[PDB]
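Data block below; observations after.
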Amino acid sequence: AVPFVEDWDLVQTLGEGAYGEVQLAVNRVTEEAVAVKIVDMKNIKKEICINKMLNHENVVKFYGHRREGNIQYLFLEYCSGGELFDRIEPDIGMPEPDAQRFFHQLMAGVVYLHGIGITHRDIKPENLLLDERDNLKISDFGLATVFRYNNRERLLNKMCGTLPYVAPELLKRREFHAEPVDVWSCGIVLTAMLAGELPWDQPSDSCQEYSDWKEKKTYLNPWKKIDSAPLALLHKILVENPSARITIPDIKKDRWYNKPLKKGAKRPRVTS
Ligand SMILES: O=c1[nH]c2ccc(-c3cn[nH]c3)cc2cc1-c1cc2cc(CN3CCCCC3)ccc2[nH]1
């Protein structure tokens, strides 16, 4: 049925890394675009497994995979907007309304993942992609894992993530709950979106920037650029004790989270 519809052309490189490269693939017939993650197999098995059980508007869709010898081909959703990382201006951030909208969407995606027992473990601007309408989608489940199965939660112990975004308990406790960790990384992402900089190299007492935060020195560079409303949310998210840290349902009740700020997407306009 309909010849050539199976053929995809690798038009360009969307990004590379330490395992594979991601390229934009365009269908020969329909011209539909998708992102193909090429992993030179010479982790990936679990990534595919996790991706197959993902279906949400704020999570990069997985279409399928092609073994073909050793080179593994993962067909994923193409997000023309690129990485949220590139939408963050160094030392500045982005307009608060935009950050709020992206944060809302990030929360939606994380609620979904946690809802099906999956923790991402490496949430950062480089892994949050944007589609044509700037809708945020969580990507790269290479470090993800199931933390809840048969309604039984499994505590984590593996060191995973990226230091500036990792929660403090991952560095000082043998075991820890999965959810507060993703929540913390989302808080670091929010900070980056509102200030254009990361607060610390890592959440450890030996890190001066981290000690200052614990001491409420918000008059210092990072926090001084953030308005009081979102800063109060950050004070609830970036809490060292994961058991006292705000949970997502409570984040959804936060004053800034619910503050009207962002208008629609300027759809219509014809005065007179
Ligand atoms: O759409 C994407 N889907 C996707 C799905 C899964 C993973 C993924 C990574 N590991 N596991 C899964 C990674 C990606 C990355 C994507 C992407 C990057 C990018 C960069 C630019 C900037 N330009 C790129 C072209 C050169 C000029 C700059 C424009 C659009 C754009 N879209």
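Chain A is numbered as in Swiss-Prot, which gives 2-43, 51-280 for the residues shown.
Yeah, the Cβs are placed from backbone N, Cα and C, and that goes for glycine too.
Under the heading ATP binding site, Swiss-Prot lists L15, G16, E17, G18, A19, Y20, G21, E22, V23, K38, citing sequence analysis as support. For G21 (ATP binding site), the same-chain residues that are 6 or more apart in sequence and have a Cβ closer than 8 Å to its Cβ are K38, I39, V40, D41, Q80.
Quoted from Swiss-Prot, the note attached to the mutagenesis of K38 to R states: Abolishes kinase activity. Classification of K38 (mutagenesis position) by DSSP places it within a strand.
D130 (mutagenesis position) falls outside any helix or strand according to DSSP and counts as coil. The C-beta environment of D130 (mutagenesis position), restricted to residues of the same chain at least 6 apart in sequence and closer than 8 Å, consists of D148, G150, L151, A152, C168, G169, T170, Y173, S193. Among the sequence features in Swiss-Prot, the mutagenesis site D130 to A is noted as follows: Abolishes kinase activity.
Under the heading active site, proton acceptor, Swiss-Prot lists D130.
The annotation that Swiss-Prot gives for the mutagenesis experiment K132 to R reads: Strong reduction of chromatin-associated CHK1 ubiquitination. The Cβ of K132 (mutagenesis position) has 22 other Cβ atoms within 10 Å, all protein chains considered.
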Of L15, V23, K132, listed as recorded positions, which ones have a Cβ less than 6 Å away from ligand 1? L15, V23
Please compute the Cα distance from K43 to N51 in Å; 7 residues between them have no coordinates. 13
Could you measure between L15 (ATP binding site) and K132 (mutagenesis position) for me? Cα positions, answer in whole angstrom. 18
Structural state of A19 (ATP binding site), classified by DSSP into three states: coil
